[PDB]
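Below is one structure, written out as structure tokens, with a few remarks after it.
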Amino acid sequence: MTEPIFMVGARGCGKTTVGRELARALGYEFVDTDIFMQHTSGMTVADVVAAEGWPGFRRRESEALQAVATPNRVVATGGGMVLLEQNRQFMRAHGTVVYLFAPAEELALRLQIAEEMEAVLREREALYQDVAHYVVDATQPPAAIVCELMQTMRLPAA
Amino acid sequence: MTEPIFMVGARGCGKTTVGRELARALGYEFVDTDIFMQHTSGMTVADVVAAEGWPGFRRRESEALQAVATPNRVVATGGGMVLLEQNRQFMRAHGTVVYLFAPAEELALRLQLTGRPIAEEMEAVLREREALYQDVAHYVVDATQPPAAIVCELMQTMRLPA
Ligand SMILES: Nc1ncnc2c1ncn2[C@@H]1O[C@H](COP(=O)(O)OP(=O)(O)O)[C@@H](O)[C@H]1O
Ligand SMILES: [Mg+2]
Ligand SMILES: [Mg+2]
Ligand SMILES: [Mg+2]
Ligand SMILES: [Mg+2]
């Protein structure tokens, strides 16, 4: 089945990468709501926040979500896409949601902050769980997660 | 590990397609020996054949096989690669060999050294060369599956990237 697949998780969990790798395996399209926002508005999140604050950033993010959602597409979402209940509902409704979970220690170690990742997870862990259909060990290699997800979700390859 | 992985099997078995997906999944370089040969000589098979026939192309193919067999590389090989003993000895003694198996029917459906009905040729090719694929192969996998599944299977049976 071809419902949109939303990858959620905190900063450092490998959403874009795994998201892009899963899309390839399934023959889907791939879109990252942070990247889309940047390359369509011209603005960074610091640009958006400085001009309209976190509330205007959050609104714009919700709008991106609705804009990019479509079948045969994997969507990587920003880390705080799960703060707004309306966003959490939209994802379970339109598609299937996958949470890439990694403990703060390991989220911190990913740098291509451990106290900040710890507090992000105190706030959001529960929202990640609430919104997810499937939860997968994000500390594996991307290819391995793609494989595990095709098995768990029962998705055929391209 | 890091030793060259050789993809073998007959025309239509997916060596290039599956090889690139495997490379990509491992973060490894991919090479195809037919493409390597093209670019380092400038001659298409046809140019080579014209001058030195098929025995010539085989000679240059053997050479290329030895040129491209390096670490963290997935090497896709031409069909005929396994006819020579030297090529078989080389591959097992420098890397790990994967045989992408598929039935002749299926190899002929993929159409999208010729002779007669595609299907009948491929049947005969496979009937004689199957012992050769099996001999050289370390691992054998069902190439009728889609590429990303073949990759997943191969990563589990080969214990990669582990
Ligand atoms: N696992 C597969 N499942 C379905 N089709 C495949 C698979 N692998 C390859 N194909 C298709 O089969 C044909 C064989 O392509 P190719 O990769 O060049 O094979 P080979 O290098 O063995 O000649 C192509 O049309 C390719 O797109
Ligand atoms: Mg749904
Ligand atoms: Mg849940
Ligand atoms: Mg080929
Ligand atoms: Mg064998």
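Note that chain A carries Swiss-Prot numbering, so the residues on display, from first to last, are 1-112, 128-173.
Just so it is clear, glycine is given a Cβ too, placed from its N, Cα and C backbone atoms.
One mutagenesis experiment catalogued in Swiss-Prot, A:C13 to S, is accompanied by this note: 66% of wild-type activity. Increase in substrates affinity. Per Swiss-Prot, mutagenesis A:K15 to M is noted as: Loss of activity. Increased thermostability. Under the heading Mg(2+) binding site, Swiss-Prot lists A:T16, A:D32. Under its mutagenesis entries, Swiss-Prot includes A:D34 to N with the note: Loss of activity. What Swiss-Prot lists as substrate binding site is A:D34, A:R58, A:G79, A:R139. Annotation of the published mutagenesis A:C162 to S in Swiss-Prot: No effect on activity and substrates affinity; the original residue is retained in the structure shown.
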Item to check | C-beta crowding around A:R58 (substrate binding site), within 10 angstroms | outcome: 19
Item to check | A:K15, A:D32, A:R58, A:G79, A:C162: the recorded positions whose Cβ falls under 8 Å from a chain B Cβ | outcome: A:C162
Checklist entry - If you count Cβ atoms within 10 Å of the Cβ of A:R139 (substrate binding site), leaving out that atom itself, what do you get? => result 19
Item to check | Surrounding CB atoms that lie within 10 Å of the CB of A:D32 (Mg(2+) binding site), all protein chains | outcome: 22
Checklist entry - For A:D32 (Mg(2+) binding site) and A:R139 (substrate binding site), what Cα-Cα distance in Å is obtained after rounding to a whole number? => result 20
Checklist outcome for this item: In chain order, residues whose C-beta lies under 8 angstroms from the C-beta of A:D34 (mutagenesis position), counting only those at least six residues away in the same chain, are A:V45, A:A76, A:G78
Checklist outcome for this item: All chains considered, the count of other Cβ atoms within 10 Å of the Cβ of A:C162 (mutagenesis position) is 24
